[PDB]
Amino acid sequence: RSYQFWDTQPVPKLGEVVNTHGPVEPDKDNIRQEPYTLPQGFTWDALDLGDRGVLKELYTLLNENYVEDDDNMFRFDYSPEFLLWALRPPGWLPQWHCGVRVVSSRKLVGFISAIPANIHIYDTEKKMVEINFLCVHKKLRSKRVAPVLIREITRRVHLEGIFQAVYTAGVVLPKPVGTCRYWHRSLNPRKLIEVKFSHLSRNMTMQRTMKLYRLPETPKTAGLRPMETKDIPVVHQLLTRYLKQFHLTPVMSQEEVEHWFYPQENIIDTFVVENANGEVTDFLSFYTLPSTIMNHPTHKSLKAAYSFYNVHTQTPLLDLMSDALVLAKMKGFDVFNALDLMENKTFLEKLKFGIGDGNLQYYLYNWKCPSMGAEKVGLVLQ
Ligand SMILES: CCCCCCCCCCCCCC(=O)SCCNC(=O)CCNC(=O)[C@H](O)C(C)(C)COP(=O)(O)OP(=O)(O)OC[C@H]1O[C@@H](n2cnc3c(N)ncnc32)[C@H](O)[C@@H]1OP(=O)(O)O
Ligand SMILES: Cc1nn(C)c(C)c1CCOc1cc(F)ccc1-c1ccc2n[nH]c(CN(C)C)c2c1
Ligand SMILES: [Mg+2]
């Protein structure tokens, strides 16, 4: 079609053949000082997420108005402490927690965020931001408020000297650098079929389906244990080495590996394999993100775990992923979710995952390069 806003932006056109690598336009050496204008009656407010009352306003905005699945049955329900993990990693800036309030009532009705990240894209490493948590209240939809939040976070990032971004979305925009399908692995099929996340096969009874997805009570790989503070350097080494094989990846410092992987109950889990010699040789990780089961009288919340970064050097990836499913089931999850990026297609079908119904598209702002297969994408955003 045409894209009234995105056709104005430094991104390649949909259908554009890209053979080159580099910025769409130059670094700016004068940047707009004034904020963009919202519609009348709304104002900007930078949200101090260290204030418990303001963090709870953001939690309510997203709980009521954030991403739903393609059937409008489940809505993400990020916890307040999860939002602090995703929004205050090393190098976060207060002006990059960008809220929109109704002037009279003060109600929070919009948000968008940026966090810094060093990104490796083919043969270039650049300091970028990751854009996430763009949300407009349901009563304000389709009034072109989202382009104002996108231009305003772009301005605030340009003031800090950054001219590229990475972001994901379930919608097609000019122009995906990679396209990933999500898959799911049932852990509690009775509840998944009750809430109609899943359906009972015409060729399987409930008994048989419970048996098909049943898992061992403890993981198979010897020496698996939670990551501890003494493991931060070796997790950093393992991840850095492992990610070199992909074409779009983060470059994390040792402090960022501590932030993104050190376990926090009900937010992030990381388990390392420590061999007979005391050496850590592998790790698996997954984050906790429930979904509200919209308008349902009985079960209110779907407990979902999401595959994060999984690094294998001595344990087969298939066994590490089996370990992850066992652990998730022990921790009371209903479903484990994963995308088809990195080496994930080597295990999805073998471990009984089923393919979902939509795409998570990956995008770069102000960076032209060839698109890549899902197997070459090595970056996961919450
Ligand atoms: C150098 C620094 C650069 C930094 C910035 C880099 C770019 C960052 C970009 C943002 C990365 C976000 C990453 C995440 O957080 S992905 C998660 C996005 N959030 C949700 O899906 C939550 C539920 N939905 C909503 O809250 C609203 O429907 C949103 C806010 C998504 C759109 O609000 P609304 O439905 O009321 O629409 P509008 O009338 O105001 O605006 C319509 C225009 O908006 C374009 N649109 C729709 N959805 C998206 C989307 N997910 N990314 C980018 N553009 C989007 C659309 O094609 C149209 O443009 P054009 O077709 O006319 O051209
Ligand atoms: C369950 C369920 N609850 N909901 C609300 C959806 C979209 C599902 C389907 C599974 O979706 C997934 C399953 C995966 F294994 C990985 C990712 C997603 C997914 C899909 C669309 C998204 N849009 N914004 C984000 C947030 N962030 C990455 C920018 C999304 C995350
Ligand atoms: Mg709008």
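All chain A residue numbers match Swiss-Prot; in order, they span 115-496.
Backbone N, Cα and C define each Cβ position, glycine as well.
Listed in sequence order, there are no same-chain residues at least 6 apart in sequence whose CB falls under 8 Å from the CB of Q118 (tetradecanoyl-CoA binding site). What Swiss-Prot records for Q118, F119, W120, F247, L248, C249, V250, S256, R258, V259, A260 is tetradecanoyl-CoA binding site, and it gives experimental evidence as the kind of evidence.
In Swiss-Prot, a mutagenesis experiment is listed as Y180 to P, annotated with the note Abolished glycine- and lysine-myristoyltransferase activities. DSSP assigns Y180 (mutagenesis position) to coil in the three-state reduction, outside any helix or strand.
Record note (Swiss-Prot) on the mutagenesis of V181 to L: Reduced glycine N-myristoyltransferase activity. Taking a C-beta cut-off of under 8 angstroms and a sequence separation of 6 or more, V181 (mutagenesis position) has the following same-chain neighbours: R189, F190, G284.
Quoted from Swiss-Prot for the published mutagenesis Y192 to A: Reduced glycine N-myristoyltransferase activity. Under the DSSP three-state reduction, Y192 (mutagenesis position) is assigned to coil, being neither helix nor strand.
Under the DSSP three-state reduction, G492 (mutagenesis position) is assigned to coil, being neither helix nor strand. Sequence-distant neighbours of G492 (mutagenesis position) (same chain, 6+ residues apart, CB-CB distance under 8 A): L357, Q359, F360, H361, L362, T363, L455, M456. Quoted from Swiss-Prot, the note on the mutagenesis of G492 to D or K is: Reduced activity.
Candidate recorded positions: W120, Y180, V181, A260, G492. Those with a Cβ under 6 Å from ligand 2, in sequence order, are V181. It is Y192 that, of the recorded positions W120, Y180, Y192, has its Cβ surrounded by the most other Cβ atoms within 10 Å. Among the listed binding-site residues, namely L248, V250, the Cβ with the most fellow Cβ atoms inside 10 Å is that of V250. In this structure, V250 are the recorded positions from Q118, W120, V181, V250 whose C-beta falls under 6 Å of some atom of ligand 3. For ligand 1, the neighbouring recorded positions among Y180, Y192, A260, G492 are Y180, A260, by Cβ distance under 6 Å. When the binding-site residues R258, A260 are compared by the number of other C-beta atoms lying within 10 angstroms of their own C-beta, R258 comes out lowest.
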